[PDB]
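Only one structure is covered here, and it is reproduced in the block below.
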Amino acid sequence: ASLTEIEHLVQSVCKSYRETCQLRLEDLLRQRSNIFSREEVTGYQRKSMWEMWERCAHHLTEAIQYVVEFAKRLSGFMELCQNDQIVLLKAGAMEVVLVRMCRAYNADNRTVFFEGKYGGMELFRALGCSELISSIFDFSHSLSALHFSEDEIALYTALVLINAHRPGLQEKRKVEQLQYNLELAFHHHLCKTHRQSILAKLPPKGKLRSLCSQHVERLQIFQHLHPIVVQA
Amino acid sequence: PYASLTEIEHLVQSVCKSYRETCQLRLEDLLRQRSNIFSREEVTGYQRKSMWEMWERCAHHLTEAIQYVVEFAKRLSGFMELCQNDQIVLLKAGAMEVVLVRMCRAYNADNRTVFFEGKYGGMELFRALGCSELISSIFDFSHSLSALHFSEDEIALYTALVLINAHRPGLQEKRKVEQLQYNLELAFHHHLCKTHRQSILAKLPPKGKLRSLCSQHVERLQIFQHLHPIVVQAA
Ligand SMILES: C[C@H]1[C@H](C)CC[C@]2(C(=O)O)CC[C@]3(C)C(=CC[C@@H]4[C@@]5(C)CC[C@H](O)C(C)(C)[C@@H]5CC[C@]43C)[C@H]12
Ligand SMILES: C[C@H]1[C@H](C)CC[C@]2(C(=O)O)CC[C@]3(C)C(=CC[C@@H]4[C@@]5(C)CC[C@H](O)C(C)(C)[C@@H]5CC[C@]43C)[C@H]12
């Protein structure tokens, strides 16, 4: 495609992101000084595994709704058939949530914004999967080190989601073409803003998939269907 | 392993129990409201609404009804043993089909009205949807279902088989679904036998009828930029 087309794709992906970013970055940043006390930590830690999983499913669900609304504003995505839309969301909506997560993560003290205050990974002890949790914290930590702008997140997440490697696609060449255009958009934007250097520092592609499918598997143990599926 | 009388009886109970806990609205509450009918002015207030407003309302009722159907599925212990892919295939194909069966409970065959947003109204309430043939078709279908005079337990067992259908294309563990379907069939037939209700079997909606009605609604939702309503979307 032309320069004008690539520019228009950059603008439309960032617009769609901006409209669906769930919480404003400034609100997340302002809250950084607001940290759970030890007593509040041990209040979280003493909760039933069932209660913590319920909370964490509910945050996952709500964050995924914003990601599906992101996908719905990418005119490329609304052109795909229904099965291919489901395939991309089922594999990618939760991966996008885990990238967006880095906005709510404070690298200075290794804490995340969770339910009104920042807390460290020990807040989630009642989840009973401390290796998974610690790895999630390492992944967000590696993302924080890139210092993403809002627009880099938009462009990077569009690529996470519009992904021709997902198994089960029916219009693979079409998804490949959309993905190709989105890579051009991302690359162009980074060159224009003197930020090409991040491309070599992005996490290995399978890392994100592995972190998500371990979450999905724990949700399944706790009787929650894939969080793309409407439940209550 | 061929299920005992006790095993099949226990299956009848657990399906009816799951239904009862997720039936969304109580039958009594629906029936009591039958005397409460939209006025002509209220009807034309519906009809003047934008296509986008009425599709928003109808998508919203569909979604919420599907959530109760999904919760129905999650309580069928057979269904939680299925793999993730099969769970999706069955709900994508069957959750809204269950909704269109459950709808008959909100349908009054005496005057062909449906309970919608606090009062009963005829199909003309839905004119702004711009698919009058489809809506007329849905009313005929609910009318035909109402003739059967279903009990809640019959809706429970019928709708479990709407969902657990081993012929849905794309199933990866077809054998597992066939096993579940066969027991649900025994459970439904056993219950109908015991209550002298087997005559309803020949009268159940033809193969594909439910599917065609759901696929038409999904297509219209898709025209109005709503993905398949099994997929979580703006709250
Ligand atoms: C993605 C962001 C969003 C941009 C803003 C709101 C968000 C929220 O739901 O509050 C902030 C916290 C995390 C990171 C959000 C969603 C999911 C996670 C999650 C439940 C993800 C799985 C993890 O293992 C863990 C339990 C640590 C987090 C906690 C932070 C949460 C709950 C939301
Ligand atoms: C299934 C029941 C439930 C047992 C009780 C609550 C229910 C509700 O959502 O209020 C009653 C009405 C219908 C039948 C319900 C769900 C969807 C339908 C639907 C939108 C289905 C599609 C049809 O074309 C039509 C537009 C006529 C109906 C309207 C009534 C509704 C909105 C709910």
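Chain B is numbered as in Swiss-Prot; shown residues: 263-497, in order.
Heads up, header says this was done by X-ray crystallography, 2.2 Å.
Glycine is treated like the rest: Cβ placed from N, Cα and C.
Its Cβ placed at the centre, B:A327 (mutagenesis position) has 20 other Cβ atoms within 10 Å. Looking at Swiss-Prot, the entry for mutagenesis of B:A327 to F says: Completely abolishes transcriptional activity.
Experimental mutagenesis is annotated in Swiss-Prot for B:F378 to Q, with the remark: Completely abolishes transcriptional activity. The number of other Cβ atoms within 10 Å of the Cβ belonging to B:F378 (mutagenesis position), over all protein chains shown, comes to 16.
With a 10 A radius on its CB, B:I397 (mutagenesis position) counts 20 other CB atoms from all the protein chains. Swiss-Prot lists B:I397 to N among its mutagenesis entries, and the accompanying note reads: Nearly abolishes transcriptional activity.
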C-alpha of B:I397 (mutagenesis position) to C-alpha of B:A327 (mutagenesis position): distance in Å? 18
B:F378 (mutagenesis position) and B:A327 (mutagenesis position), distance between Cα atoms, whole Å: 13
